[PDB]
Amino acid sequence: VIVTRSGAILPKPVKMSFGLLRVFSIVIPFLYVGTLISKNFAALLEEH
Amino acid sequence: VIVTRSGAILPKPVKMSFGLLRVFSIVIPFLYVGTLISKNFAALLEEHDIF
Amino acid sequence: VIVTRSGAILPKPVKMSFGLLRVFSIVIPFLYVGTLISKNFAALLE
Amino acid sequence: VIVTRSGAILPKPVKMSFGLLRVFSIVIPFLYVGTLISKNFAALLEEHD
Amino acid sequence: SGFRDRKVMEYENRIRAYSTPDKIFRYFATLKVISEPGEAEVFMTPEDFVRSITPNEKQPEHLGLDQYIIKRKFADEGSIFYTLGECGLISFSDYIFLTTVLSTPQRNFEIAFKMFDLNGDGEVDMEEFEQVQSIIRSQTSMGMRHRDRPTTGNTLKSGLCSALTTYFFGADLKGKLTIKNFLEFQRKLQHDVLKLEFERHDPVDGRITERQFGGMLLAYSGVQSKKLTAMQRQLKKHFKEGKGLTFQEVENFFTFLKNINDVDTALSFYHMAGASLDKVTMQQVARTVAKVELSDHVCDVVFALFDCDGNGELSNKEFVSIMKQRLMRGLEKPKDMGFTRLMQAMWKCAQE
Amino acid sequence: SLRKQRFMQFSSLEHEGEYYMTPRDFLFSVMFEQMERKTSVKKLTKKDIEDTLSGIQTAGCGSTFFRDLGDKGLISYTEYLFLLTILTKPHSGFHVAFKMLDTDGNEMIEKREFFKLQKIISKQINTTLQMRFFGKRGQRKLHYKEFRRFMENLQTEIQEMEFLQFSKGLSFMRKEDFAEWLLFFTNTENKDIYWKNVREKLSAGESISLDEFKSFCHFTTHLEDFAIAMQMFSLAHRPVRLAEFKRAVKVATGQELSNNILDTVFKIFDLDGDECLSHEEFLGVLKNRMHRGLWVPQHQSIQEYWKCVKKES
Amino acid sequence: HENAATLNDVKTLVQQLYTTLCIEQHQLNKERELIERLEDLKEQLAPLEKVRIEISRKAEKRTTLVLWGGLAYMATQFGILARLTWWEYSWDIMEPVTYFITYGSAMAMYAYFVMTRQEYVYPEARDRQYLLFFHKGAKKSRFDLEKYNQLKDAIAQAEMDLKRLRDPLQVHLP
Amino acid sequence: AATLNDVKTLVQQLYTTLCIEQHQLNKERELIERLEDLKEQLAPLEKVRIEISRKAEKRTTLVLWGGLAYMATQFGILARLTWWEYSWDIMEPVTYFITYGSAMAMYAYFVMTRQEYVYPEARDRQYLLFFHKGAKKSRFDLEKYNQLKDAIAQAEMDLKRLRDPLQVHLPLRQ
Amino acid sequence: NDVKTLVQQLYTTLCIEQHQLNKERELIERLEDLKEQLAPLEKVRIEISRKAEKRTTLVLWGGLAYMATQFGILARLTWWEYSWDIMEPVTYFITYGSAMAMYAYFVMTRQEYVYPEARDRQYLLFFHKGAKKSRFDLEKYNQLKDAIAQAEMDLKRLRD
Amino acid sequence: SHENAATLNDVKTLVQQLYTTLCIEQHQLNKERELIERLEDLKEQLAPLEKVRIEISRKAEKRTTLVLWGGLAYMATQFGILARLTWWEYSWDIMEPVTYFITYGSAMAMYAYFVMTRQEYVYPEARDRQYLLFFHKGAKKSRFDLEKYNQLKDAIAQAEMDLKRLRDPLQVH
């Protein structure tokens, strides 16, 4: 809800400091590592 | 939800009389009619076909 | 819930005026534009 | 949430003891009797009919 | 016809041009022989093969993607497909090989053979004919779109089919295949496929009506009904609307067509040499560059759908562009996404 | 462009206003393509016509008859463009051109059809090559095999007359100036990197014969085929050492180059240890050797790279 | 001591007041009064609780109808996609059309959230739908819902007041 | 009269202020005892419920497992029938009409019993069904238990409400 | 001791009858000046709470148009240009790609992504970011709104 | 008196003596003073049991906001694996079953979570449970006697609810 019970306006929500930086810098270096872990897996799968 | 504020068991929740039959009388015939409507639509998309 | 604790039936819920047309006329002219952004994409990818 | 309205820490939640063993054991045979009933079924659909 | 006759044929094309060749094989394949102690392989009669190439051809109504005629003959003895399998039944490992040979320039085999060529030049034994076959396959469209799927059995870890390994390398599996008789084998194929595609028109007395030949010429394009109706007008103008064409008549035009990389030069010259293109022009050039004699009737129907709209002036840049894509059948396309071959292509030139 | 300009840069010999050409400065433009053009203006009248055409009726083999005719003969602006194709265009089109414009099955043309023939190959007043090909009044025709054998003569003349230019005026040239001739159209960045490895491991060995050098100039006529061979060696992962490189030039030419030249081209391009030639651009320096192009400027590259992907992909 | 002297004095004086002023009987009659204004009030809506109880079953007979007309429709779609698939157009021709009505729903369960600012979940979705079928009927019968909706607030407020006057812990009517 | 009705309330507010301070000690005399016979009366009645709520509680702990075994078997007959017997392109139809078969059962359950079918609430509902049926068979007198279980808390909420007026001397909060 | 307590209780009832009869006439004169310290301040908030509504009612619509173009981008690729076998693996890595945004949104704001909640929280972020630009004191405002609740919660607690 | 005239005017002034000759105004100002003293020392026993809890609720908070990320890395490395193994390492149809039996393999792992904790798996109320689990796992380690803290926190909450209630502007105290 927007307003509180009395009628006042709720406080500004706290956005995470440097949010998208933390997001796009833990999804990108773990999306690449998610690729490199697969390349050297299939290329190892055809051996055995 | 098992017991109320004061430890008294909640009343037995009311079921639907002929519950598992009211549903089959509305899911079975409309499951069939679900087929019959496509048949007589694709089939009647040939004789009266324009484009 | 239909009624409040006192038994008073809740007020009428408000509907958006022409609320069906105000969405069925924002998806149509934005579904077609969904093609041009793709029809000119493949014609660039060829 | 985490603290009651008074400000006290909520009591420790209770983890069903041996929760994972209780859970793997009910989903290994059930998954396994899953294949075993599909193997012995396709062999009955194509030959005996 | 708004039914599973057009909405399916237009699905056939989208499966003939973007789906993995494993799906293309087991869709068009109809026979599934199990004449074994319990094994099961899936073949395709030679007629299905040519259907697996030409667009706008509908699979029989019932034997679709996994409806097969289970067995427990097909191609003529002289037909090339008899050297395959048992009678004419193409296996999978052969169909994928049989389609690298159909759509590969003759130069590539001249080079592939003459580069591995263990001792000499032009001859290769079997184990050298697996690298060569695998290399040329690793460049064609159906070669980079084929990850082996053992789940459905359609794998390609088998050697050559071995009903033709002997046709190539003798019974002892020791003969060195010269490059000369191979490029003869390939021509024996492309002429055999062109026959099957021809018989798939119901030739009355070995004659194919003029309109059915036009459709046979433009089949590897989009929709061009307006063009076949254009020549439909000239059917009354030239009065040859009841003559038709024979198989030897059409075949010459496709032997002429194999030299399109030069007829493009010839026609462009005549265009800028101050000469108007007509029957007497192309009739002559077919004799001087391709050395093959074309009949007037073939040179009648070509201008009937390729001229400047009713004047016999063959529109070169329209003619060569279509014949370029019909000579090599519709299997030179990338048959895949255009992203990676563009993104990495953008990196290399945009950086400078 | 530059073809009209570059021809006018050297056009010292003008007659009746129209800029003409003698093989001397004509060769100067094509032999080394940098002569610091100082062509003055001189007008040669009909008196030069009689002397030059008489020069045609004296003597000359393919190698000499264009060379000795320096400051002599006659070449127009159009014939320069036609001759340009002899160096910057494959000899395949000339075949289909003759057997389509000849007298319908002779591969020979008279004086007339040649006038159109010049304009034809351009898109794709009696001059010397005219009387060289026909009679004094157009008595004989122009047989294709006689023109086919003719362009091969000029094809060898251009190489030899510039061979000695890089061969210190001697029939021989060490491997050093060969590299100078090899990468005479190189970049600035990678040039020294070659010269660096040229400096250290390339010993001052023997020279190369005149004929064998031209064999390499014959090898650079079918390099397109050679692009495939090395490309196919990339797929079947294998080095490009002499054993296979010899196999590569074997099919890329039909002939077989000698080992001496193959040793040099290795040592100039064995930037990895004589197993990994720079085949991705080793043929690049061969293909940009005589291309008459330039590098796209960066701000134009901001626009033309949109055309890069359209053809490069 | 001396405090209890005056303490017993104020005790015995007000005791007379509690007796000579009939306080024990005074507070009793006004409690009798509000327990009477709760009867003429409970009688006041009685002519409405016999009418609203008619609306709240008609508007309930229709809400339980649309509920079925949402399971029938959900079934008659399962009947199309299963007969247009196995003895019609092959399954692989429908898989691109059976996904554009799965993503077609997750776009019609959002256009409903914009059309009425509450996410689409079943329990409340019938409630909002019940109230609409109510007021539409409550508008045709023309009964003063405003009064009823306010009247039934006084009953629940007066009775809560009465049950506080008779608190067995804070005696007011001994 | 207006001059005397208020003072009648005033002296009423006075007499109670002279009486209630000990009237609590009169109340807590028995309210701590009425809360004590209910306990010794509940203990024999509640020893049954602590059993009924276990033989109808392990009956719903294995519906949780049985609900998971089915969810694993329906994953084991699809992992063999996809990589071993058939191919995925022929099993994709079935494993879509299952995904759509549930979305027509998670909705029937709504119209069958007016809930949402979230896990933590559908367990207790299927527990109460197990409980009352287990109370009816065992001749349990449920109406007496739960009615007795609130009066034993009504007294508890009355005692605590009476403590602070006697320990910290604050007015009754009602 | 204990006697001091009861006399305290019976003194209030002899004085509070004039206390409650006073606070009724005192709350009014104390509540009304707020209702005049509020109206000129309310007229600003009633406008920022509307120019921060339009900014969050075209994010609602805009969030639906994106669900329409992304439905027209794929209804054209799948059928006209490309096939379904080449367009399916990309219409899964977004049905799973978004299931990675609805979780990256949670960890970004500690609140699960639900349409009503994620609409209100967006509105609030537009209000304060908009209230900071018109520069009307939000601290005094909300402390004049709760102060009214005080002067109203008790005037209803004065039935007697 | 026969009315409010005298008898009430007696008792309303008779009470005045007890209010003044007993110094009852010091009783209120002290019965209210005792509470503040009773509340001040409470906020004094809590201060040592708060600087150590505020350490736990930060160690057990970082160790929770790390599992939150450690679930987003998974949902990324489980997206780089499939984006590679489906375009140019395998086909798409070799990787459709394997990518569906995890879409279904989760609707069995987020149900086995329900059975395992009697709770429902939604992000907001499944995070704190793991935060609330990391607290006591730290509390049992540092043995800061949560049993007193959580209880003593109720006293300060209760011994203040009446203080702010004793000063009610309506009643007199």
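So for chain B, numbering is Swiss-Prot's, and the shown residues are 48-98, in order.
Header entry for method reads electron microscopy, 3.2 Å.
In case you wondered, yes, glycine gets a Cβ from its N, Cα and C as well.
In the structure as shown, the Cβ atom of B:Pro58 (mutagenesis position) sits within 10 Å of 11 other Cβ atoms. As a published mutagenesis entry, B:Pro58 to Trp appears in Swiss-Prot alongside the note: Abolished interaction with MCU.
Under mutagenesis, Swiss-Prot gives B:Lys59 to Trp with this note: Abolished interaction with MCU. Within its own chain, B:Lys59 (mutagenesis position) has no residue 6 or more apart in sequence whose C-beta sits under 8 angstroms from its own. DSSP assigns B:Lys59 (mutagenesis position) to coil in the three-state reduction, placing it in neither a helix nor a strand.
In Swiss-Prot, a published mutagenesis experiment is listed as B:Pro60 to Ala or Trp, annotated Abolished interaction with MCU.
Mapped onto three states, the DSSP output places B:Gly81 (mutagenesis position) in helix. Quoted from Swiss-Prot, the note on the mutagenesis of B:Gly81 to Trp is: Abolishes calcium uptake into mitochondria.
B:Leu83 to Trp appears in Swiss-Prot as a mutagenesis experiment; the accompanying note says: Promotes association with MCU, protecting SMDT1/EMRE from degradation by AFG3L2 and SP7. With a cut-off of 8 Å between CB atoms and residues at least 6 apart in sequence, the same chain places nothing near B:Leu83 (mutagenesis position).
Listed in Swiss-Prot as a mutagenesis experiment, B:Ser85 to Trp is described as follows: Abolishes calcium uptake into mitochondria. Promotes association with MCU, protecting SMDT1/EMRE from degradation by AFG3L2 and SP7.
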Response to the item:
A correct count of other C-beta atoms within 10 Å of the C-beta of B:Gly81 (mutagenesis position) gives 22
Fill in: Inter-residue Cα distance where the pair is B:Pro58 (mutagenesis position) and B:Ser85 (mutagenesis position), in Å
47
Worksheet entry | Cα-to-Cα gap, B:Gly81 (mutagenesis position) vs B:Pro60 (mutagenesis position), nearest whole Å | 34
Fill in: mutagenesis positions listed as B:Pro60, B:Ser85, least Cβ neighbours within 10 Å
B:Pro60
Item to complete: Just name the mutagenesis positions among B:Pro58, B:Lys59, B:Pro60, B:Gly81 whose Cβ comes within less than 8 Å of a chain G Cβ; none is a fine answer.
Response: B:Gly81
Worksheet, complete the sentence: Filtered mutagenesis positions (B:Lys59, B:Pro60, B:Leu83, B:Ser85) by Cβ distance under 8 Å to chain D; hits in sequence order, or none, are none
